[PDB]
Protein chains: 2
Amino acid sequence: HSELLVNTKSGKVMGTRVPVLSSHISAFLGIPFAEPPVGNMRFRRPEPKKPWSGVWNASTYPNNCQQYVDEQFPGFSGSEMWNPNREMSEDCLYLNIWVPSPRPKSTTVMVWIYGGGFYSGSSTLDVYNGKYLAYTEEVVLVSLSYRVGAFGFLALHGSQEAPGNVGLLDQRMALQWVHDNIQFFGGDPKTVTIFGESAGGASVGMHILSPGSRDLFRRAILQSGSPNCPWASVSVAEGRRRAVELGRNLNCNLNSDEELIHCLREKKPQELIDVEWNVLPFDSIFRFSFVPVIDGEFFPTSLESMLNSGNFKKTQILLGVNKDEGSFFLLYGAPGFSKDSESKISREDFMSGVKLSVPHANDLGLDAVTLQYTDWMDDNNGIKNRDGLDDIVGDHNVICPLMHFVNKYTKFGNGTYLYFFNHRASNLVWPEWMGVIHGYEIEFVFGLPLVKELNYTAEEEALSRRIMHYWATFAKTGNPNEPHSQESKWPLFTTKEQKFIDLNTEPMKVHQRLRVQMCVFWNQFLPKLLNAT
Amino acid sequence: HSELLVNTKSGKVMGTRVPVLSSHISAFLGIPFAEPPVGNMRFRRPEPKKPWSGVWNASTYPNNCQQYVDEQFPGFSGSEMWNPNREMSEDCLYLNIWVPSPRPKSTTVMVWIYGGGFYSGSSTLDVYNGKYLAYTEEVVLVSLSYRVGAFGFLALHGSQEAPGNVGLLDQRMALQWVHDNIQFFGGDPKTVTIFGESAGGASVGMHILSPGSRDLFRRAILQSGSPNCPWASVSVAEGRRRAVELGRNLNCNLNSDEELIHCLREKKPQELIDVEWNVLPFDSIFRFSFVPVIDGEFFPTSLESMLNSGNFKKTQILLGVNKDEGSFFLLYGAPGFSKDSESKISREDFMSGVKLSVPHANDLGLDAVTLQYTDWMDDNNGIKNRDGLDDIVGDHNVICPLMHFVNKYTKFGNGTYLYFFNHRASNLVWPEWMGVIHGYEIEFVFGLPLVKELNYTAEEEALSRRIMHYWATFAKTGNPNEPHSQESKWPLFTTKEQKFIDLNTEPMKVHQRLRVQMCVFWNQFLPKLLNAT
Ligand SMILES: C=CC[N+](C)(C)c1ccc(CCC(=O)CCc2ccc([N+](C)(C)CC=C)cc2)cc1
Ligand SMILES: C=CC[N+](C)(C)c1ccc(CCC(=O)CCc2ccc([N+](C)(C)CC=C)cc2)cc1
Ligand SMILES: *[C@@H]1O[C@H](CO)[C@@H](O)[C@H](O)[C@H]1NC(C)=O
Ligand SMILES: *[C@@H]1O[C@H](CO)[C@@H](O)[C@H](O)[C@H]1NC(C)=O
Ligand SMILES: *[C@@H]1O[C@H](CO)[C@@H](O)[C@H](O)[C@H]1NC(C)=O
Ligand SMILES: *[C@@H]1O[C@H](CO)[C@@H](O)[C@H](O)[C@H]1NC(C)=O
Ligand SMILES: *[C@H]1O[C@H](CO)[C@@H](O)[C@H](O)[C@H]1NC(C)=O
Ligand SMILES: *[C@H]1O[C@H](CO)[C@@H](O)[C@H](O)[C@H]1NC(C)=O
């Protein structure tokens, strides 16, 4: 059809129409936005995609970037729904677009940036299927791809052959192409919102911060992730260490910075993936090997200064956090946590647990941390030690850093909306001790509760639409709230009162100062203590 | 009468009979136990009292030792009930005895050691009147006197003319005389219990610790005071500093340690009392100038070691703490507290408050302290900042140190009973924000609620007898509980469960781990933090 044929400045693109609920919308899958980072392009900045001729078959899904595959619970849906579902390849720099039907004139664009510790990811996962959101909200949804792991973050600072943040650029480039072409799919370029979760949420905030990205989007949404998370960046120095340490495992020639790169450039992708985790510098839960580097090019200065002087894009943002963030990481990395078990923790594994969580802390620091989360009226409670550990991981790595980002931001920002998601899906396949898990508000945002066959309750399908509207309304207004709607208002977050809201099946309530006592400890006390040592 | 004539190894003593409630008991007032520490005896160890001839008129009260007089609220009963009520004099080394009638055969003896920061005190105060306890419980009650302030604690370590702890000896000496003569008043020497409150409670524990005192008594009771309180001792060094600094204010000749003493020996007592507080080394609430010194003679080693190795008298003890300990000190020394006022505290006086309370703490330490007692969900609450400050003073100076003493003690002790007093007298004249004040369980122990004219409620008179029995039964059993009585039992404190009880007008409840979270901070964390700095 004509609906299915579009002309972009890059070339002509033929999509496909796909069913969605009762109607039918059109989708363009796997349009390339950069020259494939294969060969000796490996490790280098993305290169714009030389226009093609003839029509491109954007009817099928693209390959997924090389990465670590979670084989911890083979067959378990809970775990595999995040594993790549398409042939992996180094040629994976494509993007996907879900367009309403009929094609809009020019409407709100939403760009999804997936994330998984910067070592995994994938735009093709079924949980990230645009059709429900695109259709239910009349919106042009586009999800992009980017290089994860060593392929996108290995950083030998001085070299032009392997500077870091490279995978952060694949992002910008996709962001560039969208800006330059989304108008042909009926999307309004002056109104694109980029929203990502976890490492994606941190990436979103890193583009709000970075000069070269700043101009390419309108607003932002960060879900369980701010750019200043302890796990989201490293010095060009640490980056270099891990760069060579990787070479060292792969029997590379660590003599010349040029040779190191050559060697790493000749290894089968999966060989790099095999030793990927052997470079971490300490035993710890929630830290990844290849991550963004604070280089001075993508980031002018340390993130703290930028945050501090207002050196960032000032627009309006909507961000949030989930009830049980740390849950997922403990299960995968702490001793004592088991999937098929209640997982009560000994006061002896709780100690081991704590060490893994604050790996950069000395004794005194660890005590502080314990004195903090330990209940002493009953200090050997299996559950209390388990749940208390979940809070340590969560607060330290996701909540508290975001709260910091939120305060320093709203001091210059043009609007700040904050949610606290805490509804546990009726059909979650993970065990209860895990609660409202990390990354599990995603399925609600993308509207899966809307399909019968996934057995979601009725008030859950209600909440999904409630979320999906907040999210889309914000995206094209800079406010979640309906201009007049007879509903309760999602109040703006102020440094005065600082209200936020509960996202769940029952009637919204607004609260104040989310985890303030616990976060002053993380954001102020602990740091000052480890500093004096 | 004959009842009123007693023959002690020191000489003959003629007492007086005094009315008590419905009956009449006999009392021997102001019997000397040492040669008056006047002249150049000033500062020196006590000297045994050379036997006199003829009969001694123990019918009237003795003089009170020289000391600072609280003139803060002239006329206010609340404050003056503690001020000396008899002519002060350097000749004040006497003791008093309330004996039942008829004279017992040989019954339980109870020795009261008063206390007031080691700078004030007095055995003659009406709140320390033995008759009610002596009579209601059939017990020989004796209260002693001892040298306070510089007169009893000035310590120039090397010198024999002014070693410290001197006032601690006046105590031992009284304790000696009781042991050697109480049998003639019908008291059983093999069963004397020494009980004191505040500085008196700390003194009691210092005799449990000291070798030379150990043998002179049976059991002990400490009320709001352990011997290891931060305010109860100093190094021979600090003692010496304050010794000379005192001389310095009084224009003494700080040249020779012998001359310093001579000078101080020629000043009118009250002149020493005038500059007494100018020697403290820092602005702070709850610290006194002349206090026991850890010399190596009275105390073999640091109290911590002694506590640690079991180097102490192992008998059974009964100790306790009051609900609002810090209350009284803030009122008198912190900025923002007023007697005739509600006393809500600014987040700005609260900071000043905290500094005064932990005077030996650096920044980091102060933050720790604040991070600890501050409520951040509402961090500028007048009441919360006021009450939170009361807990800091209390925990740090009375509760937590006692809990430490209690744990290390019961690990070798032959019985440990712990109470938590929290009843606010119906007729207290102090303001409510003060709550269950420091030193206000005394009037209950000494049975004042038993006299009508003092307008105490009926359940209060009930509680006073309840206390007075616990106290006396313990004193001659080593257990508060009645051999069979159909009442709830005051459980023993174990390092396992560690139960204690509530003392108040309603039915006793037993609880566990008194202020454990707050005390681990004081007893373990804070110390380790200020240590690493
Ligand atoms: C769950 C949310 C879904 N989304 C948001 C996409 C998501 C978010 C975040 C992550 C990263 C998970 C981890 O890095 C911790 C778990 C982990 C720990 C250790 C290890 N090995 C040491 C390599 C093997 C040990 C078994 C592997 C994984 C993935 C997916
Ligand atoms: C109340 C309980 C009764 N008993 C147990 C007998 C008792 C217990 C404890 C004390 C000591 C009280 C103080 O040391 C703090 C109050 C204080 C602070 C500062 C000052 N100046 C600086 C010298 C003058 C300032 C105004 C004087 C007193 C007394 C009596
Ligand atoms: C947001 O920006 C607009 C336009 O610059 C301004 O009128 C408004 O007051 C700002 N509001 C906030 C949230 O600061
Ligand atoms: C109920 O929903 C689950 C979750 O998607 C689905 O896998 C299942 O097939 C449905 N019914 C069954 C067979 O339990
Ligand atoms: C107290 O001492 C007695 C006699 O030495 C002993 O029989 C008893 O077991 C001890 N009890 C405690 C409280 O340790
Ligand atoms: C009530 O008791 C108080 C407290 O001792 C006493 O001073 C007073 O005289 C009694 N009655 C009066 C006059 O208020
Ligand atoms: C081209 O795309 C794929 C080839 O893999 C396939 O669906 C079909 O042959 C073409 N698409 C359509 C529907 O024209
Ligand atoms: C001796 O003691 C005092 C003297 O101050 C006085 O009560 C009386 O004269 C004598 N005591 C008695 C009652 O014999």
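Shown for chain A, in order and in Swiss-Prot numbering: 24-556.
Including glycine, each Cβ sits where the backbone N, Cα and C put it.
Look at Swiss-Prot and you will find A:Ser221 tagged as active site, acyl-ester intermediate. What Swiss-Prot lists as active site, charge relay system is A:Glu348, A:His461. A mutagenesis experiment is reported in Swiss-Prot for this position, A:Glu220 to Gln or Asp, and the note states: Decrease in activity. Swiss-Prot gives this note for the published mutagenesis A:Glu220 to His: Loss of activity. Quoted from Swiss-Prot, the note attached to the mutagenesis of A:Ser221 to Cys states: Loss of activity. Quoting Swiss-Prot on the mutagenesis of A:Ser221 to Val: Loss of activity. Listed in Swiss-Prot is the mutagenesis experiment A:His446 to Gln, annotated as follows: Almost no loss of activity.
Positions of Swiss-Prot features highlighted on the structure.
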{"residue": "A:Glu220", "record": "mutagenesis position", "Cβ contacts under 8 Å, 6 or more apart": "A:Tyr137, A:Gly138, A:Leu245, A:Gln246, A:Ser247, A:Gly248, A:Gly462, A:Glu464, A:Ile465"}
{"residue": "A:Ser221", "record": "mutagenesis position", "Cβ contacts under 8 Å, 6 or more apart": "A:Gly138, A:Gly139, A:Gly140, A:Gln246, A:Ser247, A:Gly248, A:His461, A:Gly462"}
{"residue": "A:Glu348", "record": "active site, charge relay system", "Cβ contacts under 8 Å, 6 or more apart": "A:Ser247, A:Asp413, A:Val416, A:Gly417, A:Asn420, A:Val421, A:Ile422, A:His461"}
{"residue": "A:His446", "record": "mutagenesis position", "Cβ contacts under 8 Å, 6 or more apart": "A:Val459, A:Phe467, A:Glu483, A:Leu486, A:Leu526, A:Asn527, A:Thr528"}
A:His461 (active site, charge relay system), number of other Cβ atoms within 10 Å: 25
A:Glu220 (mutagenesis position) - helix vs strand vs coil (DSSP): strand
Distance-selected recorded positions near ligand 1 (C-beta under 6 Å), from A:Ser221, A:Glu348, A:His446, A:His461: A:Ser221, A:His461
